[PDB]
There are 2 protein chains.
Amino acid sequence: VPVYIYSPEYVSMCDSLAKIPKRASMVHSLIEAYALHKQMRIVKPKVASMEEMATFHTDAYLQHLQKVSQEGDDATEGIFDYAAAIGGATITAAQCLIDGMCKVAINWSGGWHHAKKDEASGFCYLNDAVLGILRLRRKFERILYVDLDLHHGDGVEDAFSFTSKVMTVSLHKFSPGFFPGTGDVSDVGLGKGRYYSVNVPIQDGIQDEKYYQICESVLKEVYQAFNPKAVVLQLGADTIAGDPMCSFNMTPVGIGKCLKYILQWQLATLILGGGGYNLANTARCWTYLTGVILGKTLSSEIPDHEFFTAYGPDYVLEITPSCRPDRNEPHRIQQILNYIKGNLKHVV
Amino acid sequence: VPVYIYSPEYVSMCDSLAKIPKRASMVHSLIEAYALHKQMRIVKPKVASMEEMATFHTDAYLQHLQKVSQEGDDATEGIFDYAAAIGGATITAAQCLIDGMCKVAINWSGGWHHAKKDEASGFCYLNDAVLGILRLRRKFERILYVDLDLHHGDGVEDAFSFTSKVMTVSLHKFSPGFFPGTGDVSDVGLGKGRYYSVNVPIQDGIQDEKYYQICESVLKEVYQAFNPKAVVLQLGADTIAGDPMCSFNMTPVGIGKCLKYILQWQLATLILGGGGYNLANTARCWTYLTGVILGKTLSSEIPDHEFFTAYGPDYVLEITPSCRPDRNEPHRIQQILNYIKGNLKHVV
Ligand SMILES: Cc1ccc(C(=O)Nc2cc(C(=O)N(C)C)cc(-c3ccc(C(=O)NO)cc3)c2)cc1
Ligand SMILES: Cc1ccc(C(=O)Nc2cc(C(=O)N(C)C)cc(-c3ccc(C(=O)NO)cc3)c2)cc1
Ligand code: NA
Ligand code: NA
Ligand SMILES: [Zn+2]
Ligand SMILES: [Zn+2]
């Protein structure tokens, strides 16, 4: 059955740093509230060690990061303790997969895909996704990373754009001035890790229907033109309607079919989170996806949990798309899918 | 000359509160660097007292904020202090105007237009703009509040919904899911003040010419129809191209014109800053604008000051639009321009 990397101390840990909200708690609180945890194997995460974070980051960086982590912004205090934890969490998820414990491991507080080996970007100071991928390598030769967060999962792409052992697929918003700004379809990787990096530029207003069509064909091509052995899926919920981001118009269900599509492969999957700046909703989303993984249909009545009052004013689990246009012209998308399939003709 | 509300103590204040990043020193540091300050009157703000704040907020509210602000995130500590300091700063600006000390009073760290009398909203705890409006109402009768920050300045509209003594005009983005969510053009005030609340809902990618041209038409009709005596202008720099918000595609010049226009009126104007989450960008903007207020032209190159590295790699004060389309279907805009001009018939 799935593994849920959870421990009170970890949740409380992912609700700290000067500019952090209590999203870890709300997410757990609901998964707990619908009793989904009861259907999972809970594992308590470890705190990664400098030596482990260092598998991907430069000693120099970790040492500095740490140094500052106590001082604050003289970057706040905690970041290193914080990072160490989530990092540890992801690695624990990978370890369980590797140790044929589960075929699905979950770390919803992970997904910090904007960090580099020697640099922090997009409030990510550790690339817990790379650390897990690396960890999967020990038994899995080919790893596939799918990023469904609204932003480009550069950190990870970048981390591996020189090998063909790790393939990444990032569906993100791509518009001049939108962060990070990287990820156009022509960005296929470098040297030997060329054509093993996929990016699908989408625009605002895509809904469940078109988003999945793109998800599925792309994944379809990939799977057979890369034949992976393990998957790292990051599901940042900034594509879900409601979110400050106000860019895509998705609901947990769309993302849920994209999730089912992967799960069916029957491969070792590491499930991460990432953005989701509409607390209640992000919690609605990963709690929904956690149901998908369990094969349980969830009630639409938000239980009476410590954070109930925040699921106003309808207090139900479904999310309704905002009344916003799709600026996605259906043929441009076809131009991209085509391109990609071409790029894939170079993957062996 | 114009007044610049600066205080070492005020900038240190405004550059901290746990998740408050150093935007205040950046803006001063650059205005200071271009030596604009030398041509203004630097006035030290006062802090606001419970009573000054109470002018607009409920003692209950004021005291809750007060309490928490001591504890911290047990919302950090300071919030009350921060609020009362920034409030104090607008109050001072307005008194200067009232005393006919100057014609323009600047407080780039104010413009927290989302706060309610008894509720914080959109990161705003105190509504330092209202308090300044309420301070102008001692001497002035008809106050006009123009809000050119990406968002609807609802807290200040609400505050004056039933009075025809204050007219609020807000140009902002209005789209299903975009915060705060209010501001349609059909939100014209209530009872005694119906038609005294003006809202201009725009879409993404508007640039300097379309934007200005709209601004100018509403302000012309508003000026002739409401005939103001003092102005309160909020210039949140989140419309500028670059900015995380990736919504409008403006440069300080399109906003510089709106400001210049308002200034042609020769009325006591209070300038407030506001959103602007691209620090170097915001500083550039408000430095350009302060130069507008002074009527001076600035070096395209950035002087060398404490936050110099931060303005690279082309170290200049201009900003270039982004390659994103404008979604303001021309015909729809006019519809607004007309509903408004018709609404402005019933104003005395
Ligand atoms: C009140 C307020 C509201 C919003 C922002 C905001 O958007 N901040 C802000 C600025 C920037 C940015 O441009 N940088 C280069 C760091 C990036 C982000 C940002 C947003 C989302 C993600 C993300 O989804 N990571 O995968 C990363 C980074 C946020 C700041 C203040
Ligand atoms: C990484 C990250 C990036 C961005 C945000 C973010 O946008 N937060 C966030 C959430 C909400 C919200 O929905 N509320 C109900 C508070 C509103 C705002 C928000 C955004 C912009 C403004 C503003 O520009 N006022 O003029 C005010 C408030 C920001 C949060 C995290
Ligand atoms: Na996505
Ligand atoms: Na506005
Ligand atoms: Zn994101
Ligand atoms: Zn704003």
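The residue numbers of chain B are those assigned by Swiss-Prot, with the residues present covering 15-88, 104-377 sequentially.
Positions of Cβ are set from backbone N, Cα and C atoms, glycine also.
These features come from Swiss-Prot:
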- B:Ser39 to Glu: Decreases the deacetylase activity (MUTAGEN)
- B:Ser39 to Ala: Enhances the deacetylase activity (MUTAGEN)
- B:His143 to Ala: Loss of catalytic activity (MUTAGEN)
- B:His143: active site, proton acceptor (ACT_SITE)
- B:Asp178, B:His180, B:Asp267: divalent metal cation binding site (BINDING)
- B:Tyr306 to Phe: Loss of catalytic activity. Complete loss of catalytic activity; when associated with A-101 (MUTAGEN)
Argmin Cα dist to B:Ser39 (mutagenesis position) over the recorded positions B:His143, B:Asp267, B:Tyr306 returns B:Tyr306
Other than B:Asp178, B:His180, B:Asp267, which residues of the chain come within 8 Å of the divalent metal cation site, judged by Cβ distance to the Cβ centroid of those residues?
B:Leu179, B:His201, B:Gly265, B:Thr268, B:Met274, B:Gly303, B:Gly304
Euclidean distance between Cα atoms of B:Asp178 (divalent metal cation binding site) and B:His143 (mutagenesis position), Å
11
Which binding-site residues are spatial neighbours of B:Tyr306 (mutagenesis position) here, meaning Cα within 10 Å, out of B:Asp178, B:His180, B:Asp267?
B:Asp267
Hits for chain A proximity (Cβ under 8 Å) within recorded positions B:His143, B:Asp178, B:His180, B:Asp267, B:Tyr306 read none
Looking at the mutagenesis positions B:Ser39, B:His143, B:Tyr306, which have a C-beta within less than 6 Å of some atom in ligand 6?
none
Close-lying recorded positions around ligand 1 among B:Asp178, B:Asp267, B:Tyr306, where CB distance stays under 6 Å
B:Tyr306
According to DSSP, which of helix, strand or coil covers B:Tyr306 (mutagenesis position)?
coil
With 15 residues left out of the model, how far is B:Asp88 from B:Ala104 at the Cα, in Å?
9
Find, for the listed binding-site residues B:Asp178, B:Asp267, the residue with the lowest Cβ contact count at a 10 Å cut-off, counting only other Cβ atoms.
B:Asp178
